[PDB]
Protein chains: 2
Amino acid sequence: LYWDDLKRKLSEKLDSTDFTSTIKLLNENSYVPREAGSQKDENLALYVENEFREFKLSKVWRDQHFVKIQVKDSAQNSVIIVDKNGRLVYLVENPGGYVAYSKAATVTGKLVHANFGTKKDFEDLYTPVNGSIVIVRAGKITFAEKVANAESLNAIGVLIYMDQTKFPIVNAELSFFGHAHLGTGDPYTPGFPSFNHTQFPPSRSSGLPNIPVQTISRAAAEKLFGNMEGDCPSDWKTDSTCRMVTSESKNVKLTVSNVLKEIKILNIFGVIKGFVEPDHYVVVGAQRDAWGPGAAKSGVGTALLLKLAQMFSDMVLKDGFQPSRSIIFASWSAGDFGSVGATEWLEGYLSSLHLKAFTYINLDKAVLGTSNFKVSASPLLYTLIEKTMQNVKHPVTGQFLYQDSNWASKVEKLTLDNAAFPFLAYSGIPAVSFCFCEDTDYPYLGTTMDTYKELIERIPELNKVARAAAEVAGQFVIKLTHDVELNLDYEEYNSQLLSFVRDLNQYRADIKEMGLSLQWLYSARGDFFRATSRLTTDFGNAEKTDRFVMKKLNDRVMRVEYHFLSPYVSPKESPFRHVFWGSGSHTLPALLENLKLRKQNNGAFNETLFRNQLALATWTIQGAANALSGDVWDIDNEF
Amino acid sequence: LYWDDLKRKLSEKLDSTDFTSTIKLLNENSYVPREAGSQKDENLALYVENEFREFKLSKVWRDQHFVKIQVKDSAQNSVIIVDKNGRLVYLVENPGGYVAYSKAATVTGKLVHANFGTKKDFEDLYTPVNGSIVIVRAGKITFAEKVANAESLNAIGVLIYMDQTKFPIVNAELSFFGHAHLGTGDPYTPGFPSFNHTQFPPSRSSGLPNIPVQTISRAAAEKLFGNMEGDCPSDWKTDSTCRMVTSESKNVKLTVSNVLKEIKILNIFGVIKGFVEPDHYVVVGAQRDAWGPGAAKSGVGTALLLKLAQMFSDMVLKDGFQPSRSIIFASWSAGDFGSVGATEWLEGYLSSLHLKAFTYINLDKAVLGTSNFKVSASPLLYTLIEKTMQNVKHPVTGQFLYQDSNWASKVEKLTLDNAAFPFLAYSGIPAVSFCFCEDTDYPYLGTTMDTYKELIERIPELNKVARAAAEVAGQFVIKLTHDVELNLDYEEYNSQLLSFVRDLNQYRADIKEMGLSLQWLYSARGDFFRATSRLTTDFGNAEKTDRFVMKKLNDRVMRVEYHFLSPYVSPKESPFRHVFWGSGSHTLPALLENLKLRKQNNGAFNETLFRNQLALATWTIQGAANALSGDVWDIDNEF
């Protein structure tokens, strides 16, 4: 069949599927407080597992794991205003939720209020946090980062609350759940999978806070500010009520008693064998666990995952759809703690997954509104996102998703808090991640309010919306399989690489003060350009009939993304090796970021570090070239 | 054509090729003191380059490199006996040769004599070297190691001499050239290629001595012993004359003044495109540089490389030989400094070479005698070495190389001083390395006596011998190409892996005192066994006609070797990642080696280190499995 056929079919199938029902079903008390590694969790897990079997799809299995999660200890966590003694005031609050992996301790002192988790940026404010508890709004960044910065400035204890402007929740007595891990997955098995607790049981601090972090209810926040002299700025796009510092007369004490708890995570798979490259998959994932009922955080996703798996299998058996490459749906777990489920899976194929999975889609938080349509992905999927947004019509507006007034669409970078991030920044798998987002992030998200009710009360046509999301997700899959040529934009990296070279030339002056020639970099960038030009050529000259010559090419394409992972840094030390989207000194952006400091004439610039950064970042790119072909044995022997 | 045909052809071609002539030609003053990066060097380089062109073989190019080599400074290096003041006797000697990368310094003190470069083992002798110069025989290990150990015991300065028993050289006034780098290639570009000196110019100590090392003439050794009280043991399979310690009355002073010198290494390639898998090569290398005339150290090799390249090209054009996979001959340079030439090439494809080169043969020191036939390689080439030694007849004895009385032949491990070692321990390419060796190593080897004359004066039928070497090398190539199935013994690793598990079970007691379950290891070992069993099956069921299904399999085979390189250690830190043949704490052998210390009840055993060693070494193997198939997504979801 041809695209139109698959497009048309997939549509009518989408035209007759009740997503709202399943989003509800995944709310019955049978599996509501489906916390990570809970019974409910395990319940839905087996539900999905069976549904897959019922869907009559090919092989479907389970993925067991024992990771250390953190939970609220029998002892109550609390915030209390008190002086250099005598715990005055009422018990401000015994928080209902908590920030996982938070430092298990209790301390007291001054209480500064650094708008939006310091943002690392916001820390450049008047009042110093040098040895004092800090308050921050849940927003621009992740708790992990909020805390991280707080501690980088020598603070202690951090409280996170949902202000009224940012979080228009009627109830101010509401509490939410936190993370706090500056990473992805179990914080004790970095790069390599976990075992038992009995075996390999380190405690923590392996990229974990070391500073108590507690989520606080707006109501509680109110009271805190009540005992603060300072006055909240207008710079902060907020609204009245908050202060900046507690009234000298007295301070506050934070006491968090949480405990680690080894749980058994259960990832559930299920594939749809392909017909020509049966061993090249398209991983389609969806977080299945959640703190509250997480109808949004986890419902819609798993909802789509199921309904989406139900369709393709059907299309394959009844409609004649013959995916040239297999599809593999996966419902991760323990996701509220850093994709711990999906990550430790990846941790499992540390150097071969890219030889298997060529693209990772992600349905998490797919439906949260009806205004915008944010999209984050690897440039390799840029043209797919584009051409697809040109085929899918908004659920509310009768118009197409793609803004016809541009030629350059907006694509966002993947964040530390997205199951897709690990797939791309750690496993080297290109990954997309769409969202029918809103200018303001869903409020009930990390709280017990993520009910199917308050959701649909806030998004009436949730069915049509989810449908659209399930459509863009569907086309991605049909597209990434329908044809014999693996369609990934390995070109977009030429651009991505040139942009780097450019931004780097803005320091050609600094580069000159230092003996650096910066010539080897251009060579790589070029030695790589040719590589892509050949591939881009060989394809054209090859026939979509020589299963052999095509396979040899698609494999090269399939190498592109992975090979941009610094082969000079250990996963055990710095898991996000991707020079472009990773995190670490190996990061390409990190290079410039250090060089920028050169001008500051201070010591902030580590020259020896740069020297290497450049040196390796060069060979990384170079290698990416020699690996992406050049007909092997690249013969630019001159230079 | 069929094997017999190729075997028969290759033979008559070998029957009519004068190897002795070329071994001589590569001795004319046109290129005699062909030191690394010298003019002569560059002369022969262009000779080979052109010869290849003349051979009418396909593409042939050059490989430029700028590495830092160490040379003898204008100031004379010397050893002199002197009391707690001034030289009483005489300046023992002003050594004619030197040990490269040796610490540039000068010190004096006591002089102990630890037979055979301490061997690391021999250091467990009576007299302590705690702060004193040491003497050692050139033998069982490499200078690098000899020195390394000396310094690990806090010694200073090391003298290396060629005793009479081990080195039956008539002349005792003879001096030889050394190495001293505990690694491979330029000691400042570990894992990543080098540049200019102007750019990236660190000094050293990046895996280098830090202790002066000087080669000494037997004559000089005589004199040293002359001023020593101690008496040489019989344990030392040596002969009279040497002492153990200098006569208390006085000590010795070592002064080495060497300087670094950036040179331009020139690797010369040349391939023979294949007909079905044109992009899968069989790298055939041969060191081209040498200190002295190195007729043995470098002559025979390059001699073979050329003559051997001359044949296959001919066979392809005239005889109809259609190698299914391309062959690529390479004459490295700067090899006397740790394969600096070949290594920095590999350094260049840090994560893709294995996708290209599937086996590395090495012709260095191929002919050194006519008694034995030592052979070192990766178990993956075990059956090839075997079946071939069953086809090649000894040059002297009319009988076949293979000892018909056994079913298990002897294969040696690759040493830090063999260009083949890096290919296997760093790039993950299986590599063989034969030698028509002798019970005693060639004496003139590292000295100005490595002439084509003294060679042929010591090996009369050098032609026939070289021919044989050229034959086993030839068959390896024909064999690794002739057929469509990539013939590598990926099974032999099951054994190699079981042997580990076995040796490890001898400590099940220790493993028990520690909470360790050691169960995950067996799973890996097994999860891998199946992997091979499928591959070993899929092959049989596939037809040597489906270029596609075969290519998909051969590629899996081609992954086997590489995937045993710890993906948890950085090449920049520990270049030899191969868990089996590498060097480092990631090494499988290194694991047991630490565990053995457990019983010693002392602190010598680092428990935290072990815990990880095992933990990772497990996932390394595990991964090797998940990468070698299991039909992808290995479904041993239970456990």
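In order, the residues displayed for chain B correspond to 122-760 in Swiss-Prot numbering, which applies throughout.
Determined by electron microscopy, 27.0 Å, according to the entry header.
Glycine residues also receive a Cβ, built from the backbone N, Cα and C atoms like all the rest.
Marked as domain 'PA' by Swiss-Prot: B:223-313.
One mutagenesis experiment named in Swiss-Prot is B:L619 to A, and its note says 20-fold reduced affinity for transferrin receptor. No binding to HFE. For B:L619 (mutagenesis position), the number of other Cβ atoms no farther than 10 Å from its own Cβ, over all displayed protein chains, is 12.
B:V622 to A appears in Swiss-Prot as a published mutagenesis result, with the remark: No significant effect on binding to transferrin nor HFE. For B:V622 (mutagenesis position), applying a Cβ distance below 8 Å and a minimum sequence separation of six or more within one chain yields B:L642, B:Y643, B:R646.
Long-range Cβ contacts of B:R623 (mutagenesis position) within its own chain (separation 6+, distance under 8 Å) are none. Under the heading of mutagenesis, Swiss-Prot lists B:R623 to A and annotates it as follows: No significant effect on binding to transferrin nor HFE.
Record note (Swiss-Prot), mutagenesis B:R629 to A: >5-fold reduced affinity for transferrin. >10-fold reduced affinity for HFE. The unchanged residue is displayed. For B:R629 (mutagenesis position), the same-chain residues lying six or more positions away in sequence with a CB closer than 8 A to its CB are B:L639.
Record note (Swiss-Prot), mutagenesis B:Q640 to A: No effect on binding to transferrin. >10-fold reduced affinity for HFE. The unchanged residue is displayed. Neighbour density for B:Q640 (mutagenesis position): within 10 A of its CB lie 13 other CB atoms from the protein chains shown.
For B:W641 to A, Swiss-Prot lists a mutagenesis experiment annotated as follows: No significant effect on binding to transferrin nor HFE. Secondary structure at B:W641 (mutagenesis position), as computed by DSSP, is helix.
Quoting Swiss-Prot on the mutagenesis of B:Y643 to A: 20-fold reduced affinity for transferrin. No binding to HFE.
One mutagenesis experiment catalogued in Swiss-Prot, B:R646 to K, is accompanied by this note: 5% binding to transferrin. Under DSSP, B:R646 (mutagenesis position) is assigned to a helix (H, G or I) in the three-state scheme. Around B:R646 (mutagenesis position), taking its Cβ as the centre, 19 other Cβ atoms fall within 10 Å, counting all chains.
The mutagenesis experiment B:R646 to A or H is recorded by Swiss-Prot, whose note states: No binding to transferrin.
In this chain, no residue six or more apart from B:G647 (mutagenesis position) has a CB-CB distance below 8 Å. What Swiss-Prot says about the mutagenesis result for B:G647 to A is this: Large effect on affinity for transferrin. 4-fold reduced affinity for HFE.
The Cβ of B:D648 (mutagenesis position) has 21 neighbouring Cβ atoms from other residues within 10 Å, across all protein chains displayed. Listed in Swiss-Prot is the mutagenesis experiment B:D648 to E, annotated as follows: 57% binding to transferrin.
Experimental mutagenesis is annotated in Swiss-Prot for B:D648 to A, with the remark: 16% binding to transferrin.
Among the sequence features in Swiss-Prot, the mutagenesis site B:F650 to Q is noted as follows: >5-fold reduced affinity for transferrin. >10-fold reduced affinity for HFE.
Cβ environment of B:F650 (mutagenesis position): B:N615, B:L618 lie under 8 Å away, each six or more residues apart in the same chain. Among the mutagenesis positions B:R629, B:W641, B:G647, B:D648, B:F650, the ones whose Cβ sits under 8 Å from a Cβ of chain A are, in sequence order, B:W641. In sequence order, B:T739, B:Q743 are the residues near B:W641 (mutagenesis position), counting only same-chain partners six or more apart with C-beta under 8 A. A sphere of 10 angstroms centred on the C-beta of B:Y643 (mutagenesis position) encloses 14 other C-beta atoms.
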